[PDB]
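Enquirer: Before anything else, here's the structure in question.
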Amino acid sequence: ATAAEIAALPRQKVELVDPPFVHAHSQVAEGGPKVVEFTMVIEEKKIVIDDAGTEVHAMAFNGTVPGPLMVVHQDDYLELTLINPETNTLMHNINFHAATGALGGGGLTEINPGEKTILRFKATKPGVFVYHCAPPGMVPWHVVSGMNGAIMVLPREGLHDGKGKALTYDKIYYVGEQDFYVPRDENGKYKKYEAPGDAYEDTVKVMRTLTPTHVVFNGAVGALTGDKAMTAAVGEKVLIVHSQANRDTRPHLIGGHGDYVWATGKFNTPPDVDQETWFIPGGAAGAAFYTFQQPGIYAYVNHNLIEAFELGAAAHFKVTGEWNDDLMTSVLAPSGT
Amino acid sequence: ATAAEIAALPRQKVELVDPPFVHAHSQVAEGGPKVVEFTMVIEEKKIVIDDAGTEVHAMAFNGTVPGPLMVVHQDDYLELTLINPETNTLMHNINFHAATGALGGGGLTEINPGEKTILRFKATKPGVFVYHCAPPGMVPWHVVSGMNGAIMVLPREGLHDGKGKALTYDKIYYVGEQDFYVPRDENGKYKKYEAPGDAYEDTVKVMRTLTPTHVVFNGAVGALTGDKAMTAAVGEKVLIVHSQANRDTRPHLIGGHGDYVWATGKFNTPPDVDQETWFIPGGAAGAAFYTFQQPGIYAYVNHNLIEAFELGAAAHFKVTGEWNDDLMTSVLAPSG
Amino acid sequence: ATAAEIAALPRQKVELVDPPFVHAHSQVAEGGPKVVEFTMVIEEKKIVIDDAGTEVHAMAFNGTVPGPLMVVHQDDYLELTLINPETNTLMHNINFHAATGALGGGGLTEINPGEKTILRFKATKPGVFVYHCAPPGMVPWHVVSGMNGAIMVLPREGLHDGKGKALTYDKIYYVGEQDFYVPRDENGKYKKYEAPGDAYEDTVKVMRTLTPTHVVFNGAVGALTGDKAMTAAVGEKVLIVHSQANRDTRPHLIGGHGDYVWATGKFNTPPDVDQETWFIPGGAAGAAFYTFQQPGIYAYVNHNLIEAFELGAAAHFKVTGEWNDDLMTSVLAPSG
Ligand SMILES: [Cu+2]
Ligand SMILES: [Cu+2]
Ligand SMILES: [Cu+2]
Ligand SMILES: [Cu+]
Ligand SMILES: [Cu+]
Ligand SMILES: [Cu+]
Ligand SMILES: [Cu+]
Ligand SMILES: [Cu+]
């Protein structure tokens, strides 16, 4: 398309919502290609990542870890206004794995505190894709400080299974998984720092061990539990988009399955089916589609069970509906031999 | 199926066999859906896992690490009686990744020492699937103490390739891979404990490093080597089911291939072909089909070679038959 | 084929070149099956792997880490002359994941210093495949000393997508990724040694932590940058072959994609498409095909970003051509 043709396209402003929720969108595209406009302000901010009160100096797109999910359709243009407020201390940028050229956009979006930039790219490939900050010389430090999220580029005709049958979800959640590398003192207790920069050298040491201290969903141990548990009902079709910008994960819905899993995150690659545990390599997003069949509590985890239950990578679903004794029944409840 | 229809299905008891062997079964289903009955007794016992006398307080379905492979067909029911003897000291349960609801069954099967339970579930999805104990709040500890196995839910019409041609194995083995996290004293010597709970805090510290001290098949270094090597013959078709309930692995048949590999373990997902090394994520089972073409010794390993040859994740096959010089020949033997 | 039939086939001698370049070859086979002849000399040599002058006692096929890429077509025979000079100190051999029997060839190729051997195998399965040394009892040590490479067995009709459409590359590069485990002294400084055997015990201790000190392409931090950046132009189709003989990796072309990726490395397994980051398990090779659409610098990384940017797993592409503002444009450049 020419500059004139792109200028002629309709514009649509989108208001982002915080993960694990996803902004309003249509599964099947409404009309022809559009220029879809998003705005995010970067916030360097202290966050608490566990019940003990462990602090991280987060670097957060739109003030959240992960950054919010942006949704467009194939061959739309994504136009992001990215703002680095003067209250921040570092240069930041953005790299979309969905985009083509200039390192995913990082080469065109280097902004110092007090600067903004507007990047437009054509969403040429359908799938879920990571985005993250990547300042030359400081790449993993920004990413593992939480400066990452994902986008979804839906096919214009919505999702289909590997054989061309439509797959329409009732609801969608975005689970961003974060590996954190928090320095410890000689007592083995987590350290706190005055400024983000004070934590650099100690943190790099931990990063080099390749062993995170915390592996969390939505920025903290237990963030998607209790009154923040995800919800569904028997019969409800749910898409769960999962990203990890730096490190492998292996998602598993305990008590359920991934009926269709785009494990590579890319919708022109046919989905795997009937999955127990799927695998998403660091630097990627994946998506699983499931129809709930049983009520009750589910745990959605990274199925390295140490990572899930010792390091924090566990979320819950609360599911309403009627129990199905055909699928599963307690023939004899625990009782004396 | 209606209530009377489910109640009318035949019930069949099956006797289990210790890994890597697999109980008798048919690849193509015999007759209509059945309720297939298994029984397992949980054993808490000390096992020795290496050549240095290193001990683990194992938590073992049916007394083995891994637990035995249960085989059913799609839309059968699996009905397990699980028994926790009063001589044990921990609560246990069971979670089948093949099952739907109640965390895979764990929510319905929490049994204290001196209790039993019976769980039934419908095997709605074909594939190999992990099962493991998962007491809330102590999940990874039970699993990395060896309390895991797998099941196979065969399609009612047996296995097929991506093009619908039947794939019929002559034999099947089940390799369960176990990551252990054994505490060491400040001299680097592995520690021993009186009771399983005594090791809990020290073990969790090791677990949190995400670095196993041992990675083994069938519960110990060299368990499937030497006089306990698996066997085959040239021309024989072998299915190798492999599971890892907690941690990634990358199986490789040294000297062979995975001709067809269901790397995700699910038979409705077409198999990869001609594989050198396949990948099974922690919390899953996979299966590889191979027709042996050369005799001699093979090594079957996790192809992180440090995990295989320093930490224990290496098995052998001994294969009989005639050497094929077309496939491979020594044109000039090692010489000065 | 019979011995007589094989003896009658045409022979072609190949001259190998240093990675990341690949020796002259045709994508579509030229004529019927041939016996393709290669020669490699093993060199035990010091390599410097970072800008701090850190040394590895490399065990290098053809003097490079990785060893060179060998290219044949399906149902050709690969005939390798392998030489272990008298100047070396250790026994070596070679195991081809592409081959069938004798552990991939290792059982037939054990050569002491001053010996040579010739191995022939039939390349029956199309794909990219790891090769590596594997002396019984010292397997991972040789591998993580850089003694590994890959081969490509092209289909006789060249590459195709999952729907039978031809995929023809303009350029091919081979990136061998290496995990190193370098001992450190009490002050955290990397140790140096004056013979390969002197490093053994210290190196095994680091290996057992499963935590590499360095993760590098082409044997060194920054190797495939600057004078060794890979090159292309807008419109050019490039195949990137990537191997890792011991440890998982997750390749990613920063600023681009893998348009078609044989993540398992096997050409009869249809490629994944539109990939952001693909996954290659330790013990395997994979290949990605991409058509460049933008000029500029690209980084090609293992997308564990600590591995890429702290431990060394980062390469560059320098791409010439016209910028495409439809694909991407700066609507407002960084400004107050
Ligand atoms: Cu990236
Ligand atoms: Cu599980
Ligand atoms: Cu190998
Ligand atoms: Cu940054
Ligand atoms: Cu940043
Ligand atoms: Cu248990
Ligand atoms: Cu060697
Ligand atoms: Cu060797």
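We're sticking with Swiss-Prot numbering for chain C, so the shown stretch reads 40-375, in order.
Recorded method is X-ray crystallography, 1.6 Å.
Note: Cβ is positioned from N, Cα and C throughout, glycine not excepted.
So Swiss-Prot says this about it:
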BINDING   C:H131, C:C172, C:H181, C:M186  Cu cation 1 binding site
BINDING   C:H136, C:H171, C:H342  Cu cation 2 binding site
MUTAGEN   C:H171 to K  Loses nitrite-reducing activity
MUTAGEN   C:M186 to E  Contains only a type II copper atom and fails to catalyze the reduction of nitrite
Enquirer: Going along the chain, which residues six or more apart from C:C172 (Cu cation 1 binding site) have their CB under 8 A from its CB?
Expert: C:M98, C:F100, C:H131, C:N132, C:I133, C:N134, C:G145, C:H181, C:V182, C:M186, C:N187
Enquirer: Among the recorded positions C:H131, C:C172, C:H181, C:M186, C:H342, which ones place their CB within a distance below 8 Å of a chain B CB?
Expert: none
Enquirer: For the recorded positions C:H131, C:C172, C:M186, C:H342, which ones lie near chain A, with a CB less than 8 A from one of its CB atoms?
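Expert: Filtering C:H131, C:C172, C:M186, C:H342 for a Cβ under 8 Å from chain A leaves C:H342.
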Enquirer: Using Cα coordinates, what distance in whole Å links C:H136 (Cu cation 2 binding site) and C:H171 (mutagenesis position)?
Expert: 8
Enquirer: Are there any residues in the same chain, six or more apart in sequence, whose C-beta is under 8 angstroms from the C-beta of C:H342 (Cu cation 2 binding site), and if so which?
Expert: C:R289, C:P290, C:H291, C:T316
Enquirer: Using a Cβ cut-off under 8 Å and a sequence separation of 6 or more, which residues in the same chain sit near C:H171 (mutagenesis position)?
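Expert: Correct list: C:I133, C:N134, C:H181, C:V182, C:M186, C:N187, C:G188, C:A284.
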Enquirer: If we count other C-beta atoms within 10 Å, could you say which of the binding-site residues C:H131, C:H136, C:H181 has the fewest?
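Expert: Checked C:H131, C:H136, C:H181; of these binding-site residues, fewest Cβ neighbours within 10 Å: C:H181.
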Enquirer: Measure the Cβ-based neighbour count of C:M186 (mutagenesis position), defined as the other Cβ atoms within 10 Å of its Cβ.
Expert: 29
Enquirer: Other than C:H131, C:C172, C:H181, C:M186 themselves, what residues in this chain have Cβ atoms within 8 Å of the centroid of the Cu cation 1 site's Cβ atoms?
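Expert: Once C:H131, C:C172, C:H181, C:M186 are set aside, the remaining close residues are C:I81, C:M98, C:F100, C:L129, C:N132, C:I133, C:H171, C:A173, C:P174, C:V182, C:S184, C:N187.
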Enquirer: For C:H181 (Cu cation 1 binding site), what is the secondary structure state per DSSP, taken as helix, strand or coil?
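Expert: DSSP call for C:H181 (Cu cation 1 binding site): helix.
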Enquirer: What recorded positions in C:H131, C:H136, C:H171, C:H181, C:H342 place CB under 6 Å from ligand 8?
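Expert: Only C:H131, C:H181 meet the Cβ criterion.
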Enquirer: Using a Cβ cut-off of under 6 Å to any atom of ligand 7, determine which of the recorded positions C:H131, C:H171, C:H181, C:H342 qualify.
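Expert: Only C:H131, C:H181 meet the Cβ criterion.
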